Amino acid sequence: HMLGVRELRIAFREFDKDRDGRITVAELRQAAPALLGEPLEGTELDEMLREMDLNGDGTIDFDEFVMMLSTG
Ligand SMILES: [Ca+2]
Ligand SMILES: [Ca+2]
């Protein structure tokens, strides 16, 4: 059955509007506002983004998104 990637999927796949497997600051900004009806901030994003990356590329990959959440 599902070991736990379920949540990991629902989140990545959520902010992803192409199921391509990549949530660029763009997708995160198109999915982060709904979390609060309003876009928290701008530098607040790029900041968290820089922290959600493991290669500093500016994009989220399941391998990147997971490695982070998988342990947080
Ligand atoms: Ca995408
Ligand atoms: Ca990255």
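Residue numbering in chain A adheres to Swiss-Prot, whereby the residues present occupy positions 200-271 in order.
So how was this one determined? The header says solution NMR.
For all residues, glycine too, the Cβ spot is worked out from N, Cα and C.
Pulled from Swiss-Prot:
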{"type": "DOMAIN", "residues": "202-237", "note": "domain 'EF-hand 3'"}
{"type": "BINDING", "residues": "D215, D217, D219, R221, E226", "note": "Ca(2+) 2 binding site"}
{"type": "MUTAGEN", "residues": "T223 to A", "note": "No effect on phosphorylation"}
{"type": "MUTAGEN", "residues": "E226 to Q", "note": "Loss of calcium binding; when associated with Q-149 and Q-263"}
{"type": "DOMAIN", "residues": "239-271", "note": "domain 'EF-hand 4'"}
{"type": "BINDING", "residues": "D252, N254, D256, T258, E263", "note": "Ca(2+) 3 binding site"}
{"type": "MUTAGEN", "residues": "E263 to Q", "note": "Loss of calcium binding; when associated with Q-149 and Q-226"}
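Sequence features, as recorded in Swiss-Prot, placed on the structure.
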{"residue": "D215", "record": "Ca(2+) 2 binding site", "Cβ neighbours (10 Å)": "21"}
{"residue": "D217", "record": "Ca(2+) 2 binding site", "Cβ neighbours (10 Å)": "8"}
{"residue": "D219", "record": "Ca(2+) 2 binding site", "Cβ neighbours (10 Å)": "8"}
{"residue": "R221", "record": "Ca(2+) 2 binding site", "Cβ neighbours (10 Å)": "17"}
{"residue": "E226", "record": "mutagenesis position", "Cβ neighbours (10 Å)": "19"}
{"residue": "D252", "record": "Ca(2+) 3 binding site", "Cβ neighbours (10 Å)": "16"}
{"residue": "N254", "record": "Ca(2+) 3 binding site", "Cβ neighbours (10 Å)": "9"}
{"residue": "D256", "record": "Ca(2+) 3 binding site", "Cβ neighbours (10 Å)": "12"}
{"residue": "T258", "record": "Ca(2+) 3 binding site", "Cβ neighbours (10 Å)": "18"}
{"residue": "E263", "record": "mutagenesis position", "Cβ neighbours (10 Å)": "18"}
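Each residue in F214, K216, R218, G220, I222, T223 lies on the same chain as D215, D217, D219, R221, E226 and has a C-beta within 8 Å of the C-beta centroid of that Ca(2+) 2 site, without being one of the site residues. With helix defined as DSSP H, G or I and strand as E or B, the domain 'EF-hand 4' (239-271) counts 18 helix, 2 strand, 13 coil. Here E226 (mutagenesis position) is positioned 10 angstrom away from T258 (Ca(2+) 3 binding site), judged by their C-alpha atoms. Taking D219, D252, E263 as the candidate recorded positions, the subset whose CB lies under 6 angstroms from any atom of ligand 2 consists of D252, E263. Per DSSP, the secondary structure of the domain 'EF-hand 3' (202-237) breaks down as 18 helix, 2 strand, 16 coil. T223 (mutagenesis position) and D256 (Ca(2+) 3 binding site) have their C-alpha atoms 10 Å apart, to the nearest angstrom. Those same-chain residues not listed among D252, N254, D256, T258, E263 yet with C-beta within 8 angstroms of the centroid of the Ca(2+) 3 site C-beta atoms are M251, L253, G255, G257, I259, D260. Only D215, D217, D219, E226, of the recorded positions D215, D217, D219, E226, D256, place a Cβ under 6 Å from an atom of ligand 1.
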